[PDB]
Amino acid sequence: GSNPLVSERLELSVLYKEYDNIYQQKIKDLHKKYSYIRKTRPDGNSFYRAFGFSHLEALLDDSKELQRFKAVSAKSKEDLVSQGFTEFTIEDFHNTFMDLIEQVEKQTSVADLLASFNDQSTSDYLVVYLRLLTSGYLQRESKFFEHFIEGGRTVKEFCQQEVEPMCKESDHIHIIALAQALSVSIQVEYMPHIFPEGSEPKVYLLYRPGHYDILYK
Amino acid sequence: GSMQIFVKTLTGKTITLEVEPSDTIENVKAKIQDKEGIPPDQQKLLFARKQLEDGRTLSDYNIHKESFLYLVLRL
């Protein structure tokens, strides 16, 4: 498959061999802080799919962090429901999400985890729910995020147009919402923001116009 | 710099600026740049959910001391 949802882990050497000489220096600037790269399909779902894999993959090496991620994720369904969401509409998305967490809990191989992220139904069900988490948090904290959204739309209308639908690529408002909703810190490199500010980043991403990839230290 | 305002980013960071009541918006963006290293052409400033325009002053938007501007980056 020339266009997989989540690729294999690679070395960033394939960033030169994809490119423009002004760009050639900044990879060396990146090679001194990052050793490896994992790619997601540029479909407007890159951020959520990149985050989802990076964190779940990391939780294989931290049982105690997995338990609180599992606890937050389990409560999140009824949490969305209480704030206006239909349980029956989001049910199966949440269950697929919890299912991946259980696989990590039972120490699934990294290879098997990658396969699940390459199953269209499973991988997209995941992104759907991550978008619902993001949207749920945004509407919940509508007073805060209203300041950052231009007049003409409520936070809800913004969510139903920019966050909830698939194919809608993420920006800084998506990242902070998801990072706060799941309580995990995210750092984005471009081609260094920490979400939330003044925290220790557990997820490292690379951003190119309308696209996110996974970085590994 | 005659009065004090605060600029808020999506990460949760609060930036303190010293400004003149008649400062243009791009002069505010300039102060943000030589303090956050962010090119003014990337900065989008909001006050009361309305985008502030280059050429207009803080007083044009009734922005007084200790006010909050909100910063969203374009890319």
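Residue 1 is the first one shown; counting continues down the chain.
Per the header: X-ray crystallography, 2.5 Å.
Cβ atoms are placed via backbone N, Cα and C, with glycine included.
When secondary structure is read from DSSP and collapsed to three states, A:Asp43 (active site) falls in the coil class. Taking the Cβ of A:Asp43 (active site) as centre and 10 Å as the limit, one finds 15 other Cβ atoms among all the protein chains shown. If you look up Swiss-Prot, you'll see A:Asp43 (among others) marked as active site.
Per Swiss-Prot, active site is recorded for A:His211 (among others). Cβ-based neighbour count (10 Å, all protein chains) for A:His211 (mutagenesis position) stands at 18. For the recorded site, A:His211 (mutagenesis position), the DSSP three-state label reads strand.
Per Swiss-Prot, mutagenesis A:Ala71 to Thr (Swiss-Prot position 116) is noted as: Does not affect ability to inhibit UBE2N/UBC13. In this chain, none of the residues that are 6 or more apart from A:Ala71 (mutagenesis position) has a CB less than 8 Å from its CB. Following the DSSP three-state reduction, the secondary structure of A:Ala71 (mutagenesis position) is helix.
In Swiss-Prot, the entry for mutagenesis A:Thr89 to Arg (Swiss-Prot position 134) states: Impairs inhibition of UBE2N/UBC13. The structure shown retains the original residue. For A:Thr89 (mutagenesis position), the Cβ neighbour count at a 10 Å cut-off comes to 11, with all displayed protein chains included. Look at A:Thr89 (mutagenesis position): DSSP puts it in a helix.
Quoted from Swiss-Prot, the note attached to the mutagenesis of A:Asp92 to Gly (Swiss-Prot position 137) states: Impairs inhibition of UBE2N/UBC13. Shown in sequence order, A:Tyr125 are the residues of the chain, 6+ apart in sequence, with a C-beta less than 8 angstroms from the C-beta of A:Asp92 (mutagenesis position).
Secondary structure at A:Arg131 (mutagenesis position), taken from DSSP and collapsed to helix, strand or coil, is helix. In Swiss-Prot, a mutagenesis experiment is listed as A:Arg131 to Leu (Swiss-Prot position 176), annotated with the note No effect on RNF128.
While the structure shown retains the original residue, Swiss-Prot records the mutagenesis experiment A:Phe145 to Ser (Swiss-Prot position 190) with this note: Fails to inhibit ubiquitin conjugation by UBE2N/UBC13. There are 20 other CB atoms within 10 A of the CB of A:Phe145 (mutagenesis position), with all protein chains counted.
For the mutagenesis experiment A:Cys167 to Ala (Swiss-Prot position 212), the note given by Swiss-Prot reads: No effect on RNF128. Of all Cβ atoms in the protein chains displayed, 8 besides its own lie within 10 Å of the Cβ of A:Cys167 (mutagenesis position).
What Swiss-Prot says about the mutagenesis result for A:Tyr207 to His (Swiss-Prot position 261) is this: Impairs inhibition of UBE2N/UBC13. Residue environment of A:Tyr207 (mutagenesis position) contains 20 other Cβ atoms, counted within 10 Å of its Cβ in all protein chains.
Among the mutagenesis entries in Swiss-Prot is A:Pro209 to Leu (Swiss-Prot position 263), noted as: Fails to inhibit ubiquitin conjugation by UBE2N/UBC13. Here A:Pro209 (mutagenesis position) comes close to no residue that lies at least six apart in sequence on the same chain with a C-beta under 8 angstroms from its C-beta.
Annotation of the published mutagenesis A:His211 to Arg (Swiss-Prot position 265) in Swiss-Prot: Abolishes hydrolase activity in vitro; the original residue is retained in the structure shown.
Within the same chain, residues at least six positions away from A:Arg131 (mutagenesis position) with a Cβ under 8 Å of its Cβ are A:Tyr48, A:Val163, A:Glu164, A:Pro165, A:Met166. Per Cα geometry, A:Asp43 is the residue among the recorded positions A:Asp43, A:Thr89, A:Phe145, A:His211 nearest to A:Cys167 (mutagenesis position). The recorded positions recorded for this entry are A:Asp43, A:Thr89, A:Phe145, and the Cα of A:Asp43 lies nearest to that of A:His211 (mutagenesis position).
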